[PDB]
Amino acid sequence: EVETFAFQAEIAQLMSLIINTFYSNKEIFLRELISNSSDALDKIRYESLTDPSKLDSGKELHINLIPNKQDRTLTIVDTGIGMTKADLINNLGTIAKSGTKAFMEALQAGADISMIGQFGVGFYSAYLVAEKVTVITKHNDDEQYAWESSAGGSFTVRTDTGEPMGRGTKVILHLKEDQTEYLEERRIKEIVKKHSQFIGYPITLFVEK
Ligand SMILES: FC(F)c1cc(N2CCNCC2)ncc1Cl
């Protein structure tokens, strides 16, 4: 059972701006997704202080970066707090509406796309490099879900039947034909060292066949 939803107009406008604006410094997408992973791990770590049973779905707090040249995908996995169905469909997009307005205003005043994370909508920078994004996610209080969008104004949500994750979020970037540089070990290493060197969780860069 696959459910299709429309993005809110402001979010659709944000994604088309990210896809259509000429902007060469695309590598910032990785810093934004890693920063989102770090916040999600912070949240589960804090909640587990007053409720240790919240870690029964996995004690390890880490970030994995997995390239796959055959599938042309880059996957960012974290064992953070994960997202509920209400998050995927409603809450996160609603939160993002204010940050989207402030971001587009700042852009008209001189800011540039690399500052997108200052407005709380850094996740959508995935579309600087990805033609499609799949998010698999598992929150302690809900089921495992797969969210998916190739932009164009709509996204799908479905119950995920694949490998159970325990808890956390998997962002699968299906890269555009001309952005496969982000599948190379030395390029990812350079980006993580440049933008995410003080993240307080172990970041493991997987290597390929
Ligand atoms: F619903 C989706 F558009 C979506 C949004 C999102 N966020 C945007 C707001 N700030 C960070 C969290 N994270 C994951 C997803 Cl799958």
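In order, the residues displayed for chain A correspond to 16-224 in Swiss-Prot numbering, which applies throughout.
Backbone N, Cα and C define each Cβ position, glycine as well.
As recorded in Swiss-Prot:
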type	residues	note
MUTAGEN	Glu47 to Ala	Strong ATP-binding. Strong interaction with HSF1, HIF1A, ERBB2, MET, KEAP1 and RHOBTB2. No effect on interaction with TSC1
MUTAGEN	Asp93 to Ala	Impaired ATP-binding. Strong interaction with HIF1A, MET, KEAP1 and RHOBTB2. Loss of interaction with HSF1 and ERBB2. Los of interaction with TSC1
MUTAGEN	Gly97 to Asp	Abolishes ATPase activity
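Here the features listed in Swiss-Prot are painted onto the structure.
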| residue | record | CB count, 10 Å |
| --- | --- | --- |
| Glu47 | mutagenesis position | 21 |
| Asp93 | mutagenesis position | 27 |
| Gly97 | mutagenesis position | 26 |
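DSSP assigns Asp93 (mutagenesis position) to a strand in the three-state reduction.
Each residue contributes its Cα atom, and for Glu47 (mutagenesis position) and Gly97 (mutagenesis position) those atoms are 16 Å apart. According to its DSSP assignment, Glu47 (mutagenesis position) is helical.
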